[PDB]
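Working notes for the structure below.
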Amino acid sequence: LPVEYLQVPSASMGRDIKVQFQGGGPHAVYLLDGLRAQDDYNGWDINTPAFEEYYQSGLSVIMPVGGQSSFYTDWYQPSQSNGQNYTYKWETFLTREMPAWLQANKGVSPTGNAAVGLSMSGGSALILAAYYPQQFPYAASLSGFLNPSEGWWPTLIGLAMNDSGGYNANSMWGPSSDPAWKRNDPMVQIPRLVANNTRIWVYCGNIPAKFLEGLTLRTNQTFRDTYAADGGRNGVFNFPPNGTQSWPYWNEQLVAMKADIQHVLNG
């Protein structure tokens, strides 16, 4: 497999970002990592046969490396906690710096791509499509936080970020009253997804665990209902009863959506 590891400078973060890359077409699937993203390899490559599965698909595969608890967003400030000495600017990196580099050096198109995220980055993928539709006509959220600004979620997200490397949600989007929470909330941005005619693929499977499961189920159902209510007509919603929040099932969804991505991005 022709897999490469690239060092892509980020001016906005003042450091080089490692990117795992497999070519195979001008359009690409951006495979975003989960909450506990490591600095050596992307979780998709650690845990799944994603590169092999998309080999000769007619699509390039891009796996950025790093950004633990970042939500692939532009933060307000360095993390209030764990000694981070720069500000995460992952939205700038994914929408400007990285595609600029891949276009200039390899001819990867900056437009007409897919964003696929899981856990932490499921919502990120939808937000990228909401605000950058020419770049991401396709977005998939696998077990993402679909309503991060609502109810229990700002607290639960803050707790998860702190548990995953000691990152501080206040440094990211401010207190939960800050406009950044709603800005980055896929539920709140459903009208953009509808206006953009984004092709969305939304998966989810199924404090005490049962309480968390109830919150998750209700939020996911609300997202689906709201998408339809708001005139959404370009979505796939996969809620299989046996679905889990795990790399094996996230891989199953990545494989299942391959034909979908091929038809949307490559006709």
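In order, the residues displayed for chain A correspond to 52-257, 268-328 in Swiss-Prot numbering, which applies throughout.
This entry, so its header tells us, was determined using X-ray crystallography, 1.4 Å.
In case you wondered, yes, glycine gets a Cβ from its N, Cα and C as well.
Taken from Swiss-Prot, the feature active site, nucleophile covers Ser170, and the record attributes it to experimental evidence. Look at Swiss-Prot and you will find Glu274 tagged as active site, backed by experimental evidence. Under its mutagenesis annotations, Swiss-Prot gives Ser170 to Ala the following note: Do not form alpha,alpha-trehalose dimycolate (TDM, cord factor) and alpha,alpha-trehalose monomycolate (TMM).
Counting every protein chain shown, the number of other Cβ atoms lying within 10 Å of the Cβ of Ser170 (mutagenesis position) is 23. In this view, the residue listed as 'active site' is surrounded by 12 other Cβ atoms within 10 Å of its Cβ, with every protein chain counted. Across the structure, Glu274 (active site) and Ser170 (mutagenesis position) are spaced 14 Å apart at their Cα atoms.
With 10 residues unmodelled in between, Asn257 and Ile268 have Cα atoms 16 angstrom apart.
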